[PDB]
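Novice: Provided herewith is a single structure, encoded as structure tokens, for subsequent inquiry.
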Amino acid sequence: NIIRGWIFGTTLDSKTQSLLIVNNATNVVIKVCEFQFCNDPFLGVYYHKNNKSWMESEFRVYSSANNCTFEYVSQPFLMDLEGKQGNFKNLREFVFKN
Amino acid sequence: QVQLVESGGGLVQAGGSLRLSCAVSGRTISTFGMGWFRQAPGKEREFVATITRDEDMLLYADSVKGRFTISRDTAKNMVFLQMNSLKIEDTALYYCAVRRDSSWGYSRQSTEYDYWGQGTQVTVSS
Amino acid sequence: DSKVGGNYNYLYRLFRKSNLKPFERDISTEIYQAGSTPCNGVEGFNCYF
Amino acid sequence: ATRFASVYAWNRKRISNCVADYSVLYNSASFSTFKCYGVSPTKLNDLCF
């Protein structure tokens, strides 16, 4: 898994509430805040110093929120942490509407 | 100053039963919501009880919770408050539900209603 | 509350209206102030005192 | 909760789903009965808002 979520909004800044959907190794995190989305959002993941497993370092998706309006949690979807096999069997499809 | 007129008044036998109904019509309780409240001697205000449109549960005041009862009728278009197991401490002026400002709703707070005009003087003793 | 020293709890403000549509909560991180603000009442315990 | 010991916070909170029946307060709970202005108290358990 590489795509860990999606960003929805109109101005993509702190000037309007924007839905934020992200995923991690524990739970699916959904929140609604006036996030100041960066120009190139992503999740900072680096190999652990000793555990040798992927570890998160920085959540480079936004800089500030300045407001909270909603928060929700859900069980993780299919997990695939370490790349294996020569196939893309982990297919995921999503549909969004408002 | 003028005082509100309510059914009852005078000396009331201890442990008896009495009815409390408003007599004035200029500012009826229905406009501000049916309810009743009494002013204890001094400058203390308290709430007794009220009847809700559901008729399944009645808002009871912790001071007189489970003591007072209210009768209901389909066409009478009036609310009568009935007291049970009266005590000497019940001696206090009774007022009709009126608000100094426009409002409508149901509540169970002591400061829900208040007015300058005095209420009917009710004295209870053994 | 009746005891002195509780005045810190008092803090008045205005509504957080936002957007052109009236009666909408803060949605675009607007600018808001604090302190005494206009209100209506008698010359007693009120916002302006 | 005693966190909102002021008037400026307002707690800025929203509810997503509230399906708590009014009669549940009688299950050995010590919560004061709800009082509603403009609508009877049981309307919370009856209709939607």
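In order, the residues displayed for chain C correspond to 442-490 in Swiss-Prot numbering, which applies throughout.
Any Cβ shown, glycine's included, is placed from N, Cα and C.
Among the mutagenesis results in Swiss-Prot, C:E484 to D has the note: Increased replication in human TMEM106B overexpressing cells. The residue drawn here is the original one. Here the residue is the original one, while Swiss-Prot reports the natural variant C:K444 to T with the comment In strain: Omicron/BQ.1.1. Listed in Swiss-Prot as a natural variant, C:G446 to S is described as follows: In strain: Omicron/BA.1, Omicron/BA.2.75, Omicron/XBB.1.5, Omicron/EG.5.1. Looking at Swiss-Prot, you'll find the natural variant C:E484 to K noted as follows: In strain: Beta/B.1.351, Eta/B.1.525, Theta/P.3, Iota/B.1.526, B.1.1.318, Gamma/P.1, Zeta/P.2 and Mu/B.1.621; May enhance affinity to human ACE2 receptor. Quoted from Swiss-Prot, the note on natural variant C:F486 to V is: In strain: Omicron/BA.4, Omicron/BA.5, Omicron/BQ.1.1. Quoted from Swiss-Prot, the note on natural variant C:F486 to P is: In strain: Omicron/XBB.1.5, Omicron/EG.5.1.
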Novice: Under 8 Å between C-beta atoms and at least six apart in sequence, can you list the same-chain neighbours of C:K444 (variant position), or say none if there are none?
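Specialist: Set apart from C:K444 (variant position) by at least 6 residues yet with Cβ under 8 Å, there are none.
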Novice: From the Cα of C:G446 (variant position) across to the Cα of C:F486 (variant position), what is the distance in angstrom?
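Specialist: Their Cα atoms are separated by 17 Å.
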Novice: Tell me the Cα distance separating C:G446 (variant position) from C:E484 (mutagenesis position), rounded to the nearest angstrom.
Specialist: 23
Novice: For C:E484 (mutagenesis position), just count the other CB atoms lying within 10 A of its CB, please.
Specialist: 7
Novice: For C:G446 (variant position), which of the three DSSP-derived states applies: helix, strand, or coil?
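Specialist: Coil, per DSSP.
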